[PDB]
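Structure first, commentary second.
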Amino acid sequence: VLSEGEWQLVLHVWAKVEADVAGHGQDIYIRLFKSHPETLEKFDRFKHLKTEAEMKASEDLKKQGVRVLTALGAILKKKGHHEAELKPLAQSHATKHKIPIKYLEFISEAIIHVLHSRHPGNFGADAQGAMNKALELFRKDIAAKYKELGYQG
Ligand code: HEM
């Protein structure tokens, strides 16, 4: 469980993401796909993209990263009281998309990397620790839901 102060460090960097969620989503996907190329294979609509240039030029990938980061932002704004938001996300990710916990760890690492590069004003050591705690909570709670749903993760 995160303290209020830790949540405020999470929300204060998220406020900067929200100046341009689409651009942050593009940087996070490009980071994820370059660092862990196997993750791109889970996206039927995007697995043909061959280069960072193609990923940046994809209007559909840009829209997807706005949907993904906005869903994450809604979770983080609940400050751990995210049961309702996790239910549909867990169900789709366990049963339709089949996204292992290790891949949620990879996207968490990409989110952290991008915030570290873009936002040193709001993403010093303490703020990064708070964001990691929040992402670790998310992944713990998703993994519990996965198990209830029948998926190993
Ligand atoms: C912070 C973690 C993540 C969040 C908040 C998130 C959120 C979302 C949301 C809101 C959608 C659309 C609704 C739905 O189908 O549930 C979606 C779709 C999808 N997500 Fe996730 N996602 C996350 C991580 C991942 C990761 C790591 C992968 C794969 C490695 C993944 C694969 C997919 C796929 C394949 C779809 C369908 C994409 C399409 O329509 O073309 N997601 N995600």
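We number chain A the same way Swiss-Prot does; the residues here are 2-154, in that order.
Quick check of the header: X-ray crystallography, 1.4 Å.
Any Cβ shown, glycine's included, is placed from N, Cα and C.
Residues annotated as heme b binding site in Swiss-Prot: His94. Long-range Cβ contacts of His94 (heme b binding site) within its own chain (separation 6+, distance under 8 Å): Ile100, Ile143, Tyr147.
In sequence order, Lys17 are the residues near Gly122 (variant position), counting only same-chain partners six or more apart with C-beta under 8 A. In three-state terms derived from DSSP, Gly122 (variant position) belongs to neither a helical nor a strand segment and is classed as coil. Annotation of the natural variant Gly122 to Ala in Swiss-Prot: In metmyoglobin.
Look at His94 (heme b binding site): DSSP puts it in a helix.
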